[PDB]
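**Student:** Quick one: this structure, given as structure tokens, is what I'll be asking you about.
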Amino acid sequence: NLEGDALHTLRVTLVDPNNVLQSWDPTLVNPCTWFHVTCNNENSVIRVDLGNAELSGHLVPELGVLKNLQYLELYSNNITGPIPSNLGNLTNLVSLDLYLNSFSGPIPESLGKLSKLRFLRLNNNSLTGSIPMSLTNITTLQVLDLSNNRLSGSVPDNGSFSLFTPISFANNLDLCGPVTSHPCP
Amino acid sequence: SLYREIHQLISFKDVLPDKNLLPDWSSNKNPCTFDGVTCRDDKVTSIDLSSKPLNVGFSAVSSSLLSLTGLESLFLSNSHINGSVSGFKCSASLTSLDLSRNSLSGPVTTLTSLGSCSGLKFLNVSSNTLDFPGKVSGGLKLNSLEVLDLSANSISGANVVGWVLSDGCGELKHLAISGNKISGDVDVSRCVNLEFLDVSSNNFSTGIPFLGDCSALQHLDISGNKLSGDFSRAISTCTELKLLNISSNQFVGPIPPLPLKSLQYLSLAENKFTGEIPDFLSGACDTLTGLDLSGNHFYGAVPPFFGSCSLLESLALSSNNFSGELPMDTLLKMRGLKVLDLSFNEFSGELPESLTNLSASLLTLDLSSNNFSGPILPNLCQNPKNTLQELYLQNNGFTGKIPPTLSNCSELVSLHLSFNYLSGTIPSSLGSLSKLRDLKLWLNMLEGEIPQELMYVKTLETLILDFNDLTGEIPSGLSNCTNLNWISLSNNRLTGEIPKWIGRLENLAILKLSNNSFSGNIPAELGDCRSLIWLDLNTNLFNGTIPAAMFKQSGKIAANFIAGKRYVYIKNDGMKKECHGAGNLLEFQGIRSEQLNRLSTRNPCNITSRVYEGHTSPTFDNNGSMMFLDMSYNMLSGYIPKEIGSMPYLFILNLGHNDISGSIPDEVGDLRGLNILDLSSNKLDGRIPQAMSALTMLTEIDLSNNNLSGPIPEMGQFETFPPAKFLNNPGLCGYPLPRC
Ligand SMILES: *[C@@H]1O[C@H](CO)[C@@H](O[C@@H]2O[C@H](CO)[C@@H](O[C@@H]3O[C@H](CO)[C@@H](O[C@H]4O[C@H](CO)[C@@H](O)[C@H](O)[C@@H]4O)[C@H](O[C@H]4O[C@H](CO)[C@@H](O)[C@H](O)[C@@H]4O)[C@@H]3O)[C@H](O)[C@H]2NC(C)=O)[C@H](O)[C@H]1NC(C)=O
Ligand SMILES: *[C@@H]1O[C@H](CO)[C@@H](O[C@@H]2O[C@H](CO)[C@@H](O[C@@H]3O[C@H](CO)[C@@H](O)[C@H](O[C@H]4O[C@H](CO)[C@@H](O)[C@H](O)[C@@H]4O)[C@@H]3O)[C@H](O)[C@H]2NC(C)=O)[C@H](O)[C@H]1NC(C)=O
Ligand SMILES: CC(C)[C@H](C)[C@@H](O)[C@H](O)[C@@H](C)[C@H]1CC[C@H]2[C@@H]3COC(=O)[C@H]4C[C@H](O)[C@H](O)C[C@]4(C)[C@H]3CC[C@]12C
Ligand SMILES: *[C@@H]1O[C@H](CO)[C@@H](O[C@@H]2O[C@H](CO)[C@@H](O)[C@H](O)[C@H]2NC(C)=O)[C@H](O)[C@H]1NC(C)=O
Ligand SMILES: *[C@@H]1O[C@H](CO)[C@@H](O)[C@H](O)[C@H]1NC(C)=O
Ligand SMILES: *[C@@H]1O[C@H](CO)[C@@H](O)[C@H](O)[C@H]1NC(C)=O
Ligand SMILES: *[C@@H]1O[C@H](CO)[C@@H](O)[C@H](O)[C@H]1NC(C)=O
Ligand SMILES: *[C@@H]1O[C@H](CO)[C@@H](O)[C@H](O)[C@H]1NC(C)=O
């Protein structure tokens, strides 16, 4: 139960007052029978929705070991710490919503390695640094909300980013480009 | 003495936040006349404050009470005392101290300061919040303790035992460290007098404790650990040994040699042990009381030489690969046998007639989960004064009828006949059992109506009739059972309306009517049941409307008596339309999952997903609400009142495939615990209330086939859900559906 061990490490690192992770047993054959965790017909985890579980702490890199993982919804929590640089090891992730959190650190480079990525919503977080140019190589990008963050630098108008409007990039620290309403020097 | 005695007692009485605490304590009274105080010759030798919520600190105790000259013993158990041990004045007259079940906190090293008591022999600190931060150095420096109990604390570390015994174990007759996290190696070899050791429930990944000569040791509990290696050679030096619990460990291989001379209790249970029961074990037959081999790879048959043991009280072979016939000849040679658990084995064949004798001896007979075949023995309980308590026959190939000779067992508190091929009707004579608690007959071919005479059982708690051919309506007499906490009747042919007298049961936790012909209106009297967290009504003929007062009891709900029972929840996947409702909750005690295929004939559900297991665990002890509601696939009509949103603890709500017409209440948005919601196939109209965006717990929803109109709420989880669930809603728009 590699997936189960990984998710269990995640549980250990997480702070869970409501004990929503209580149902997770490392001794089990797999994680697939756990609450909020969904597996495919191949008995591998395609989904984890922990959203608004009122959790604290930070995440783990072992999440990147889920190959068939599709949906990850962590949204509406106090969760802190950086976004794992090895998250790019997730090929099949179609949705990532971290929004409404204490998450920090720069936006990981390896995220450019997600080909099937559709939803990315980071809005209302503490993230800083530039917005990776590798994300333009993701052609499947549909909905992105970065609004109300500390992100800085120039915003690429190429690739999939051409699909997006300033309200998504709004209320940031300093952002420049055709996409923003503030010009680059 | 007496003056400062009473003055110290009162000076302690002054520190209590509750001004009225000690009723008889006052100045101008003989201290020896006080409650919880035992005085000898006008000198205080004892004080017992146990189970009295003092809500005071230890610092107040050490100064006032422990300074008493001539005081031998102080029992503070469950006195709600907080704080930590500090340096203080202690009389040498002190003998026994009980701090157990209290709030004492801080590092364990503080206990080193108890050496101020010169005559201190017996110390119980068990069940406190004490821990051990960081490294272990030096020692406890108490060698005078004949008894030490550290059990149920927060201590996490390695070789803490060495820190305890640093000053030597020479005088120590008793040690219990349990309920902690401790690793490393255990050396008791310097303690020649130690008669008792409980290290259980800990972190040891390493070798077994070093017992040295192990001359005087009568008790060894290593259980609840990761331990592996050879324990035989370690305990081979122990001549006199009684209780050995090695259970729940990583031990492997065949059963090795043991010190069987004085052995009373032996548990090898819950391990990787292989092979079968060795012969040499018979050497313990002059002694052995009870035995647990459960949870191993053991197979074969029971050695008949165990007939030499008349002292065996309990025999547990459960959870193994065992097969073969019943050694009734050997079993009858055991006079003191009481509980026999054969459950979860491959045992086969019909039932030997001689078994009819055991009704006058055995307390518990568990044959459950086996390859057994044949009829149920009608001659059973022919012998006078039948002593049988619990009978579990479930999961077998047993055929024939159910003989109403079982009424002749009057001591039977539990009957599980379930998961079998048994035919025939239900004998009314079963009503003659006043002591019966758990009656589970489910999954059989049973026919005929329900006995009215069951009204004569007031002690009835769990009744499982599920998955049978039974017909007829429900006897009103069942109302006379006020102690029923579980009612599950599913996949049956039962008809008729639903009783209105259900409100009479304050103890009822669970009601499952699923897959039946019942009709009529859902009674509002359900709102009078304060124990009820679970309702599955899905496939029935019920007409009428849905009352809003049914939820009035939510928030006062007490599920306390419901806990402790094994359950299975089988989730209905919406792929196949022939499998109805959210899911099926059934009582799984004493049954294998692998045999669930026996349901293949009775239910259309497969493709390999998905099963949920466990034990009943309500989310609240008191003042909660309904955790489960499935009315799906019925004739119910009208509009849903605002009260539908009064149950925050509700995990799953399925109203699907009904005639319900009206607007979805904004009160729906008040449910924070709802994981799965099916409103599908109804007449409901209007707009989805924006308040529903307040639901963050939904992993599944189906809104399809309604009259609903307007934009889909963008916020909340609606964006996560597929348009597949939103189909057949003409006026409905907004993501995931197309933009307006
Ligand atoms: C409410 O409960 C009722 C009763 O519990 C339930 O109705 C039963 O539903 C099951 C599942 O669909 C039915 O099971 C079927 O029974 C068929 C016989 O009627 C059987 O066909 C052949 O089987 C027998 C015995 O093998 C054979 O001698 C005959 O020649 C029959 O033609 C079906 O077999 C199918 O399934 C098996 C394994 O599942 C497979 O190997 C076969 O190839 C075939 O695909 C099947 O077992 C049962 O008959 C129903 N009984 C009645 C009285 O209707 C409802 O479905 C429940 N409702 C809800 C909503 O849950
Ligand atoms: C150190 O302190 C702890 C905390 O008290 C203590 O553990 C407890 O010991 C008591 C025994 O004194 C246990 O109480 C028993 O529990 C069993 C259930 O397993 C009951 O059946 C027992 O009932 C009998 O005794 C009663 C009187 O005590 C009778 O009224 C009754 O009819 C029965 O005859 C008995 O209550 C208790 O379970 C444990 N555990 C706890 C409280 O968590 C430990 O023993 C102390 N150490 C030493 C060396 O004494
Ligand atoms: C209190 C008892 C009466 C009850 C049986 C309880 O012990 C039981 O564990 C309940 C709480 C469990 C049994 C089945 C569980 C559900 C299992 O089925 C559902 O598909 C899963 C899907 C997903 O895992 C959700 O996170 C939870 C969710 C929807 C679970 C929500 C909680 C349960 C409903
Ligand atoms: C033998 O050791 C086990 C291991 O802790 C003791 O635990 C019992 O059985 C299960 C373990 O799977 C526990 O969950 C129960 O709480 C325990 N039972 C009881 C009645 O307390 C067990 O108690 C030990 N056996 C004896 C006779 O003490
Ligand atoms: C995190 O947010 C919650 C409510 O969303 C709030 O109650 C809590 O205090 C916050 N965490 C901290 C550490 O303040
Ligand atoms: C997002 O952040 C802005 C300010 O940074 C705040 O005004 C807004 O309320 C936040 N969004 C939510 C949903 O709380
Ligand atoms: C002891 O109890 C008192 C009662 O209010 C409290 O003030 C104090 O913090 C407690 N000490 C500990 C260590 O909890
Ligand atoms: C339920 O339906 C029957 C007719 O099918 C009717 O007589 C009965 O009154 C209905 N119940 C209510 C409350 O309307």
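The residues of chain B that appear here are 31-770 by Swiss-Prot count, in order.
This deposition comes from X-ray crystallography, 3.3 Å.
Yeah, the Cβs are placed from backbone N, Cα and C, and that goes for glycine too.
So Swiss-Prot lists the following for this protein:
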MUTAGEN   B:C69 to Y  In bri1-5; brassinosteroid-insensitive semi-dwarf mutant
BINDING   B:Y597, B:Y642, B:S647, B:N705  brassinolide binding site
MUTAGEN   B:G611 to E  In bri1-113; brassinosteroid-insensitive semi-dwarf mutant
MUTAGEN   B:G613 to S  In bri1-7; brassinosteroid-insensitive semi-dwarf mutant
MUTAGEN   B:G644 to D  In bri1-6; brassinosteroid-insensitive semi-dwarf mutant
MUTAGEN   B:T750 to I  In bri1-102; brassinosteroid-insensitive dwarf mutant
**Student:** Cβ under 6 Å from ligand 3: which of the mutagenesis positions B:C69, B:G611, B:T750 qualify?
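**Tutor:** Checked mutagenesis positions vs ligand 3; nothing flagged, none.
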**Student:** Count the other Cβ atoms sitting within 10 Å of the Cβ of B:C69 (mutagenesis position), across every protein chain shown.
**Tutor:** 18
**Student:** Between B:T750 (mutagenesis position) and B:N705 (brassinolide binding site), find the distance joining the two CA atoms and give it rounded to the nearest Å.
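**Tutor:** The Cα atom of B:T750 (mutagenesis position) is 13 Å away from the Cα atom of B:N705 (brassinolide binding site).
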**Student:** Consider each pair of residues in B:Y597, B:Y642, B:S647, B:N705, all listed by the record as binding brassinolide, and report the largest Cα separation in Å as a whole number.
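**Tutor:** Maximum Cα-Cα distance: 19 Å.
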**Student:** Report, in sequence order, every one of the recorded positions (B:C69, B:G611, B:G613, B:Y642, B:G644, B:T750) having a CB within less than 8 angstroms of a CB belonging to chain A; if no such residue exists, report 'none'.
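**Tutor:** Correct list, in sequence order: B:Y642, B:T750.
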**Student:** Within 10 Å of each Cβ, count the other Cβ atoms, then let me know which of the recorded positions B:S647, B:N705, B:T750 comes out lowest.
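**Tutor:** Checked B:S647, B:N705, B:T750; of these recorded positions, fewest Cβ neighbours within 10 Å: B:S647.
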**Student:** Between the Cα atoms of B:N705 (brassinolide binding site) and B:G613 (mutagenesis position), what distance do you get, rounded to the nearest Å?
**Tutor:** 13
**Student:** Return the residue, from the listed binding-site residues B:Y597, B:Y642, with the maximum count of other C-beta atoms within 10 angstroms of its C-beta.
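**Tutor:** Of the binding-site residues B:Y597, B:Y642, the highest Cβ count within 10 Å belongs to B:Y597.
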**Student:** Reduced to three states, what secondary structure does DSSP give B:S647 (brassinolide binding site)?
**Tutor:** coil
**Student:** Return the count of C-beta atoms lying within 10 angstroms of the C-beta of B:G613 (mutagenesis position), excluding that atom itself.
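**Tutor:** Total other Cβ atoms inside 10 Å, all chains included: 23.
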**Student:** Ranking the mutagenesis positions B:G611, B:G644 by other Cβ atoms within 10 Å, which is at the bottom?
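**Tutor:** B:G644, out of the mutagenesis positions B:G611, B:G644, has the fewest neighbouring Cβ atoms within 10 Å.
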